[PDB]
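*Asks:* Let me give you the structure first, and then I'll get to my questions.
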Amino acid sequence: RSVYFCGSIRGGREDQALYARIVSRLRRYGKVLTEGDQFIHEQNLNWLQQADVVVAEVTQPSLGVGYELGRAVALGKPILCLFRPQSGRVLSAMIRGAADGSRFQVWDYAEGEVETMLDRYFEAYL
Amino acid sequence: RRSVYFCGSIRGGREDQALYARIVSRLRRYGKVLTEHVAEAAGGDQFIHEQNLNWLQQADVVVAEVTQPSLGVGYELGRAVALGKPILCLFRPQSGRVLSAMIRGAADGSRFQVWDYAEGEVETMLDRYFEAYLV
Ligand SMILES: O=P(O)(O)OC[C@H]1O[C@@H](n2cnc3c(NC4CCCC4)ncnc32)[C@H](O)[C@@H]1O
Ligand SMILES: O=P(O)(O)OC[C@H]1O[C@@H](n2cnc3c(NC4CCCC4)ncnc32)[C@H](O)[C@@H]1O
């Protein structure tokens, strides 16, 4: 399996710690592909096109993460978004509202059980 | 007349709210602005997504002010690219921040354009774009 991971970079780097934890756990389930700007865009689109599953941490607002998710939906890749409501933020209606059965899932989580949540997704929801 | 889809941060932050209202007002000169809302129960967000995607499908051109990072705006732009819609992104360097590489890196001739501009000059930039590519 090939996994494409999305997380804020230029939107802000604050959840770096958990992105690392998420990428580490994702390795158990497949090859994590994402572990000038035109070059970056083309590189990432190529990885997105070849991915079997897309996973995004969507707590920090980010144009690039949103864009990856939009491209991924249209490519028909199954998507898991992970959101932390304890931060006090409310998730974009365009992401929450993109939920679509097995094709697009948005899961709220508490930071301490992110690994448990990923296990559950790959075991029973994919 | 032509239809314009306008994108700008909401849950990403409303720092540029007044600017978005200026943009929507100026865009009305060139067509019907489908998304004036840019200028609730979570269980209603799928309704919003559906409504917005229907509008995005109808749109002749997609205009985004991308200075404020936003998942929704990014998603709108990704969906728009895949639908083949012409796109203008407007960004303010004086914000101090580096625009997402996925947005700047998406530039593609006249089809996807990213325009840096100075605070105060959004109306003249909109006019120049519409005059050149839509009128
Ligand atoms: O940069 P933001 O927050 O807009 O968008 C982040 C998302 O968009 C992709 N991305 C953005 N910039 C990237 C990038 N270049 C950055 C530019 C210098 C530090 C790295 N390299 C790889 N992927 C990138 C990532 O896969 C990430 O999931
Ligand atoms: O809320 P973020 O910043 O992720 O996304 C904003 C973008 O996504 C669309 N959008 C997001 N929330 C919307 C919304 N209502 C939400 C529910 C109450 C306020 C926000 N109504 C219409 N469009 C919305 C807008 O067209 C806008 O361009």
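Don't overthink the numbers, they just go from 1 along the chain as shown.
So this one's X-ray crystallography, 1.7 Å, going by the header.
Every residue, even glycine, has its Cβ placed from backbone N, Cα and C.
Grabbed the feature section from Swiss-Prot, which reads as follows:
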- A:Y4 to A (Swiss-Prot position 13): 100-fold decrease binding affinity for GMP as substrate (MUTAGEN)
- A:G7, A:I9, A:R10, A:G11, A:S62, A:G64, A:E68, A:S92: 5-hydroxymethyl-dUMP binding site (BINDING)
- A:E68 to A (Swiss-Prot position 93): 100-fold increase in Km and 170-fold decrease in catalytic efficiency for dGMP as substrate (MUTAGEN)
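Please go over these features one by one and say how buried each is and what sits next to it.
*Replies:* If you take the C-beta of A:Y4 (mutagenesis position) and look for same-chain residues 6 or more apart in sequence within under 8 angstroms, you find A:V32, A:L33, A:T34, A:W47, A:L48, A:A51, A:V53, A:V54, A:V55, A:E68, A:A72, A:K77.
In sequence order, A:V58, A:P61, A:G66 constitute the residues six or more apart from A:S92 (5-hydroxymethyl-dUMP binding site) in its chain with CB-CB distances below 8 Å.
Secondary structure from DSSP puts A:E68 (mutagenesis position) in a helix.
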*Asks:* What three-state secondary structure does DSSP assign to A:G7 (5-hydroxymethyl-dUMP binding site)?
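*Replies:* The residue in question, A:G7 (5-hydroxymethyl-dUMP binding site), is coil (DSSP, three-state).
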*Asks:* Using a Cβ-Cβ cut-off below 8 Å, which of the recorded positions A:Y4, A:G7, A:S62, A:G64, A:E68 are near chain B?
*Replies:* A:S62, A:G64, A:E68
*Asks:* Rounded to a whole number, what is the Cα-Cα distance in Å spanning the 16-residue gap between A:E35 and A:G36?
*Replies:* 19
*Asks:* Under a criterion of Cβ-Cβ distance under 8 Å and sequence separation of at least 6, what residues of the same chain contact A:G7 (5-hydroxymethyl-dUMP binding site)?
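*Replies:* Within the chain, A:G7 (5-hydroxymethyl-dUMP binding site) has Cβ neighbours under 8 Å at A:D15, A:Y19, A:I22, A:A56, A:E57, A:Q60, A:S62, A:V65.
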*Asks:* Are there any residues in the same chain, six or more apart in sequence, whose C-beta is under 8 angstroms from the C-beta of A:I9 (5-hydroxymethyl-dUMP binding site), and if so which?
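*Replies:* Expected: A:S62, A:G64.
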